[PDB]
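Novice: This is the structure I have questions about; it appears just below.
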Amino acid sequence: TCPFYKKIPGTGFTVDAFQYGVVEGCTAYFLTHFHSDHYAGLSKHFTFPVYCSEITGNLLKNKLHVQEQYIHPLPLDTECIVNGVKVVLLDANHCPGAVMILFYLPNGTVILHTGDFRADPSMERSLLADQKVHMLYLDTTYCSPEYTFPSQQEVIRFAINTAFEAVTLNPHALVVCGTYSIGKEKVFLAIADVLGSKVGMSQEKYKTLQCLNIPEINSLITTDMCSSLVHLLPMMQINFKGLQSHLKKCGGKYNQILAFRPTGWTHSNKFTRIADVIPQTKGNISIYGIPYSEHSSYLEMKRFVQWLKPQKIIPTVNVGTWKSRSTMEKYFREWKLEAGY
Ligand code: NI
């Protein structure tokens, strides 16, 4: 059954709750972003209102074939009324089109649901600064102190210099980037840009990217593999066997592959810096795992919550075990005592 942490009290609203059939009493289904665990269950046959960003609406329409009449896109940073309740969508700094949702209840309670986010100090100067939030439904993916990672900007710097150097030393080297959802487009676009190439990908992925309102996107991507030296592949195909295989397909246009696997966290984050990363090399094929996160680090999460000073925190990730739940509740209490709310 639909868990309590997907229901918004005092409304008939649910968030990211599409895989439970009809939810008894739900008059409006919100979708924070187009990632499969969150949209799981949506299809062309859904006949309830879906509220979401414009970008997520383009993807529902063109990728899922949900009918236009059930998609209600809302602009960001705008007070809107939905079934008699004031709501605001804010940028989540996650993947394209991803949002947080502010709900202003008739009783006067204010609730923020973060969806998936990477907390940033820029959020402290959004519409959130304007009033008190009583309840926070929080993305707790990395709610533990071991979870450190560098800034997105540092990680992109690294990838750009690595690729530029490899290709300038060997003009017959191919760059491959792995992907399995939207998110992390900066990795492959920043690389394409330093190398004066468009990025090349399958027809399905090209269609996916054309939904995302990226400015000048026609100048940056293509379906013509042959004309491009940055290729996107399924993340599943990013391994020695999958790359060798792929190398054959280019017909001796390239003799070397430099590939990037943009991971989340991996335990080498607890030891090594970005400057000191190394690849796995089997011959003329090298694979970098880069820790490009679109979720809050433990410290970024801690700062956001200490700034927000919520009265109650409801976790939306890692809720399935008593040990995780108990651990998260300990960190929340530490934060609250340190900050005095
Ligand atoms: Ni996500």
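Using Swiss-Prot numbers, chain A covers 700-1040, in order.
Header says: X-ray crystallography, 1.9 Å.
Note that Cβ sites are derived from N, Cα and C of the backbone, with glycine treated the same way.
For the mutagenesis of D838 to N, Swiss-Prot gives this note: Impaired nuclear focus formation, reduced interaction with PIAS and increased sensitivity to cisplatin. The structure shown keeps the original residue. Record note (Swiss-Prot) on the mutagenesis of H994 to A: Impaired nuclear focus formation, reduced interaction with PIAS and increased sensitivity to cisplatin.
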Novice: Whole-number Å only: compute the distance from the Cα of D838 (mutagenesis position) to the Cα of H994 (mutagenesis position).
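Specialist: Cα to Cα, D838 (mutagenesis position) and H994 (mutagenesis position) are separated by 8 Å.
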Novice: For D838 (mutagenesis position), which of the three DSSP-derived states applies: helix, strand, or coil?
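Specialist: The residue in question, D838 (mutagenesis position), is coil (DSSP, three-state).
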Novice: Let me check the 10 A CB neighbour count of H994 (mutagenesis position). How many other CB atoms are there?
Specialist: 22
